[PDB]
Amino acid sequence: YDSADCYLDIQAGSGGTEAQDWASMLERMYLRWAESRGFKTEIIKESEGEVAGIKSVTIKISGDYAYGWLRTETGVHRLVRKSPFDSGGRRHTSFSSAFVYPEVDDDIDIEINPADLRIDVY
Amino acid sequence: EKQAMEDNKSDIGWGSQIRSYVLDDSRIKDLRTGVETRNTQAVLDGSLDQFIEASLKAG
RNA sequence: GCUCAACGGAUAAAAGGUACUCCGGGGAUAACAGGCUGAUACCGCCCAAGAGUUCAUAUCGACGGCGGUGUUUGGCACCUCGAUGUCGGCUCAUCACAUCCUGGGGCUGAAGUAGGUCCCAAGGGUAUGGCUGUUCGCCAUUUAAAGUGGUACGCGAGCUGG
RNA sequence: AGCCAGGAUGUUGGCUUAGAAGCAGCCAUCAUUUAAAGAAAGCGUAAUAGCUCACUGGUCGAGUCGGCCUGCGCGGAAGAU
RNA sequence: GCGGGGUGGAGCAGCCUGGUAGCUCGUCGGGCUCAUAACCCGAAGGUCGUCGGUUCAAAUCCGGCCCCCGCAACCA
RNA sequence: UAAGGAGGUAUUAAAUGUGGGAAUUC
RNA sequence: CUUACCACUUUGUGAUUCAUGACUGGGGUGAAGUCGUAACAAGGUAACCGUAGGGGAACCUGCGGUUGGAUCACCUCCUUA
RNA sequence: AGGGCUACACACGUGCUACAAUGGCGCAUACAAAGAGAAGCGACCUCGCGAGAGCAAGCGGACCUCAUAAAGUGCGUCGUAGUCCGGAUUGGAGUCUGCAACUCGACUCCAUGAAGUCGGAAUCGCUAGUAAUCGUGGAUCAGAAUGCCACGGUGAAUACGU
RNA sequence: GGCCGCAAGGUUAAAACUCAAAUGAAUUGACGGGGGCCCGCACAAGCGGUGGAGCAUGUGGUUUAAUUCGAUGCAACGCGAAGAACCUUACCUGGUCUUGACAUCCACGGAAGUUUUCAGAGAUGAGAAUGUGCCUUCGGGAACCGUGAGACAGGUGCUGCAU
RNA sequence: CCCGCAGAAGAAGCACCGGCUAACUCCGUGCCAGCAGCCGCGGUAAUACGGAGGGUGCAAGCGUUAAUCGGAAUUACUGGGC
Ligand SMILES: [K+]
Ligand SMILES: [K+]
Ligand SMILES: [K+]
Ligand SMILES: [K+]
Ligand SMILES: [K+]
Ligand SMILES: [K+]
Ligand SMILES: [K+]
Ligand SMILES: [K+]
Ligand SMILES: [K+]
Ligand SMILES: [K+]
Ligand SMILES: [K+]
Ligand SMILES: [K+]
Ligand SMILES: [K+]
Ligand SMILES: [K+]
Ligand SMILES: [K+]
Ligand SMILES: [K+]
Ligand SMILES: [K+]
Ligand SMILES: [K+]
Ligand SMILES: [K+]
Ligand SMILES: [K+]
Ligand SMILES: [K+]
Ligand SMILES: [K+]
Ligand SMILES: [K+]
Ligand SMILES: [K+]
Ligand SMILES: [K+]
Ligand SMILES: [K+]
Ligand SMILES: [K+]
Ligand SMILES: [Mg+2]
Ligand SMILES: [Mg+2]
Ligand SMILES: [Mg+2]
Ligand SMILES: [Mg+2]
Ligand SMILES: [Mg+2]
Ligand SMILES: [Mg+2]
Ligand SMILES: [Mg+2]
Ligand SMILES: [Mg+2]
Ligand SMILES: [Mg+2]
Ligand SMILES: [Mg+2]
Ligand SMILES: [Mg+2]
Ligand SMILES: [Mg+2]
Ligand SMILES: [Mg+2]
Ligand SMILES: [Mg+2]
Ligand SMILES: [Mg+2]
Ligand SMILES: [Mg+2]
Ligand SMILES: [Mg+2]
Ligand SMILES: [Mg+2]
Ligand SMILES: [Mg+2]
Ligand SMILES: [Mg+2]
Ligand SMILES: [Mg+2]
Ligand SMILES: [Mg+2]
Ligand SMILES: [Mg+2]
Ligand SMILES: [Mg+2]
Ligand SMILES: [Mg+2]
Ligand SMILES: [Mg+2]
Ligand SMILES: [Mg+2]
Ligand SMILES: [Mg+2]
Ligand SMILES: [Mg+2]
Ligand SMILES: [Mg+2]
Ligand SMILES: [Mg+2]
Ligand SMILES: [Mg+2]
Ligand SMILES: [Mg+2]
Ligand SMILES: [Mg+2]
Ligand SMILES: [Mg+2]
Ligand SMILES: [Mg+2]
Ligand SMILES: [Mg+2]
Ligand SMILES: [Mg+2]
Ligand SMILES: [Mg+2]
Ligand SMILES: [Mg+2]
Ligand SMILES: [Mg+2]
Ligand SMILES: [Mg+2]
Ligand SMILES: [Mg+2]
Ligand SMILES: [Mg+2]
Ligand SMILES: [Mg+2]
Ligand SMILES: [Mg+2]
Ligand SMILES: [Mg+2]
Ligand SMILES: [Mg+2]
């Protein structure tokens, strides 16, 4: 399926609001990389964190071997910095997950073969 | 099958990480391949080709 | 002067229940069974795209076509409404063959064993239980096999009556 | 009709294929040796191979071929006292 | 068989009676706040299920088709 | 100046703040 | 030989204990989720205790009780020394 | 070396200029302070509508230059109009600095003549020579200020009170 | 589980599991929609503005080969920058160098220079004229240009959460 | 048990070093790998992880685990509280 188009889901994790901000940063990064590669992107959906960032986002990536190029990015991404939310500005850690799955064609409907059925009337 | 994928998905927690982006040390390291860079700004702007190509080459 | 529109307009003025029922009629008319039909149902055949590594026809067979049976669900309303009692079970059956087993054969993608498929063949044979009123069906365990049907979906002036 | 010879060459035409030699296809499908011999009609080989065959020669010596119209028949064609 | 519906992202109006799309939330921009919510000031967004007809003109009237609802489906 | 009694005062509104701190100490 | 006692063994009905059981009750825990904000300041309706009713939840309300509750300033008038 | 730092659907902060008549325009005419200057300030005179150019004094400065302050005052006009308000934008023609003004300078002349008619929620500064308004100079600097730093002119309102 | 109760419930009364604390009083602060007393253009009283327009300028965002880097509640945003056409410039594209643009040392050469020519966008490369001086035990040396090494140079690269 | 023979010849390891607790530095590592009796250590300048050098304590043993008592006056008779 490396040649297929793909979907990229970003979800915030342990950092809370910091993780949501980190997820938004990851979304921006991935969109920029897709633009560099010339793929076409469309936000399928995007849940936004209330204080900041996004809780989650699903993005559709279209192009030549988009799933091949993106599949290795599946995993959790750890971010370490000075929390721009903590009043004390302590050095915190936040986590965000990126999951890439290929676009799948809908299953062709199959008529129930009458030879496969036994009918009883009573 | 979808539920199996969800169960397989790594918990988004303190131990599970494929790439670490430490800005204070200005270092970014991919745990799987070992590829490390110092241009955090470029990577956050979208210079992921280094890590992606390294992962594909590693297979 | 009437949507007396149920429009040749019953009265100026009117809706329902009856399994508590009743009378006069109708096989002019329904429910069961018979009849006609055969859409449907079931069983065949014709063509051969294709499946079958190759190979349409070992086995299947798309898109389409032609029949058989009466055999499901029907159509009709010819018999019976001065009465033709019904589902299942029980007892006893009898015929068909479109054969389940046993018998004979052809082809096989039939090494043997064991099968597939078709042809001939109706002599005999062709379960016991769990559940359910059940037919059907599923399940357990057998058997060479646990056939498919007709007989008023056989059989209550034979029984039962869930 | 049988029957007897034959039934060649470039060349396995090349590609795609796993292999592809007439005979999976795709894909061209020519010229040469001439009596004639198909870049193959079929069988067949994993592929070849092999078996034919189309074609053509030679012996035997009168028909032979396959369409059209039409008459009558044959199969398709299984049911319950 | 007989009735209803299908309209900004959601829920409801507008149909009857042809000319005109409204309300509440939601979205977007600016405020307030250390920041978010709340709050305040502004904006945007539906060519009306889908086709067709009729009409000068159709969300509206008519007819299909699709989806959704209700009822009805009896004696037998 | 001190003591006692009485009357008036007054905000309607205002929810929330994740997860990585202390050398300074013979 | 017989009787008495009596071991094995047999039957019925209880008790207790261990394991287990579709489902179900609450409990503890958690480097992030949802809903509020119950308490700590008078925590913005003082809190808490017993009891009763109610409610997504912390809780709310009634009745009685406890202090293990904060504040108690200021202006005007009158009287007395 | 050339390009970018000057991009441009958009959002915010800080400014300048306005929306006019307590004003615009034309003519005339008063009153400052502070400061800079030698690869500098540059007078005068002549040429040019103008930005400027040519020639050329003086001054390392209480001496010379930058360098007429403007608001004001007097007269005239405009007569409430998107105007004789506003001056963005754009076309043409130039000047200067600088090797070099395309990207991307400042200024001048001509033509052009946008929004804007006093600004929603909200929000800022200031208690006296202050606010408001009017000019002037400086650094940085080859050239390039609505910014910054500084200097004078005119010159208020109000403060009951906590 | 037992006992009591009509019930609500009361009474008696565990264990597993989990934590390294829970707790009392007092102390210093900080905080309070607690109290008191004061003050500040904090209100109040006024005057003029901002938010609307055009333009300037900075920022964000977006764009871009690059749109260099920082500042980024009050206390960033006409801020570092008291002044980006080139230079600046730290960025990009392309062309170039490798002890080197900027130093010291060693060796070896050449005064310093000056003027040219050509080619290149320029860096630079190649060539041609012209001076060959100053101290100076004719040992020279060193102002200065190169060439060859290697100790080194060089970085507006990272960390203001080491300073 | 004694005498003779030969040559230093045949004979040293284990735990630990942040505090408690005797014993400290370098490198590796970078909330990972790991340590941990308690408090805890590790997130790029670790005496706490791992190696090394050095050191400390025991020694033909040294550590870990299991178990009892002590410390625990933490069931208090000795000898506690409300
Ligand atoms: K009538
Ligand atoms: K009736
Ligand atoms: K009844
Ligand atoms: K019958
Ligand atoms: K018939
Ligand atoms: K028929
Ligand atoms: K009858
Ligand atoms: K048989
Ligand atoms: K057979
Ligand atoms: K038979
Ligand atoms: K049934
Ligand atoms: K029968
Ligand atoms: K009878
Ligand atoms: K349970
Ligand atoms: K309360
Ligand atoms: K309280
Ligand atoms: K509820
Ligand atoms: K400005
Ligand atoms: K005008
Ligand atoms: K200047
Ligand atoms: K009761
Ligand atoms: K206080
Ligand atoms: K402004
Ligand atoms: K320029
Ligand atoms: K500092
Ligand atoms: K290191
Ligand atoms: K005692
Ligand atoms: Mg009539
Ligand atoms: Mg009854
Ligand atoms: Mg009755
Ligand atoms: Mg009757
Ligand atoms: Mg009749
Ligand atoms: Mg009938
Ligand atoms: Mg019938
Ligand atoms: Mg008739
Ligand atoms: Mg009859
Ligand atoms: Mg009769
Ligand atoms: Mg037969
Ligand atoms: Mg017979
Ligand atoms: Mg016989
Ligand atoms: Mg039964
Ligand atoms: Mg029948
Ligand atoms: Mg029967
Ligand atoms: Mg019968
Ligand atoms: Mg009978
Ligand atoms: Mg009965
Ligand atoms: Mg016939
Ligand atoms: Mg309309
Ligand atoms: Mg009935
Ligand atoms: Mg919340
Ligand atoms: Mg907190
Ligand atoms: Mg509260
Ligand atoms: Mg309270
Ligand atoms: Mg209540
Ligand atoms: Mg700039
Ligand atoms: Mg100057
Ligand atoms: Mg004007
Ligand atoms: Mg206008
Ligand atoms: Mg006007
Ligand atoms: Mg003051
Ligand atoms: Mg001024
Ligand atoms: Mg109890
Ligand atoms: Mg005020
Ligand atoms: Mg503005
Ligand atoms: Mg910047
Ligand atoms: Mg920096
Ligand atoms: Mg430049
Ligand atoms: Mg600091
Ligand atoms: Mg020690
Ligand atoms: Mg450290
Ligand atoms: Mg270290
Ligand atoms: Mg260690
Ligand atoms: Mg022990
Ligand atoms: Mg003791
Ligand atoms: Mg005690």
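In order, the residues displayed for chain A correspond to 123-244 in Swiss-Prot numbering, which applies throughout.
Cβ atoms here come from the backbone N, Cα and C positions, even for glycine.
Counting every protein chain shown, the number of other Cβ atoms lying within 10 Å of the Cβ of A:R200 (mutagenesis position) is 26. Record note (Swiss-Prot) on the mutagenesis of A:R200 to C: About 50% ribosome rescue activity with ArfA, initial rate.
If you draw a 10 Å sphere around the CB of A:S205 (mutagenesis position), it holds 19 other CB atoms from the protein chains shown. Following the DSSP three-state reduction, the secondary structure of A:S205 (mutagenesis position) is coil. Quoted from Swiss-Prot, the note on mutagenesis experiment A:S205 to P is: No longer forms a detectable complex with TnaC-stalled 70S ribosomes.
Looking at Swiss-Prot, you'll find the mutagenesis A:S205 to C noted as follows: About 50% ribosome rescue activity with ArfA, initial rate.
Under its mutagenesis entries, Swiss-Prot includes A:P206 to T with the note: No effect on ArfA rescue of stalled ribosomes. In the shown protein chains, 11 other C-beta atoms lie within 10 A of the C-beta of A:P206 (mutagenesis position).
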Checklist line | Near-B candidates in A:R200, A:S205, A:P206, the mutagenesis positions, by Cβ under 8 Å | finding: A:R200
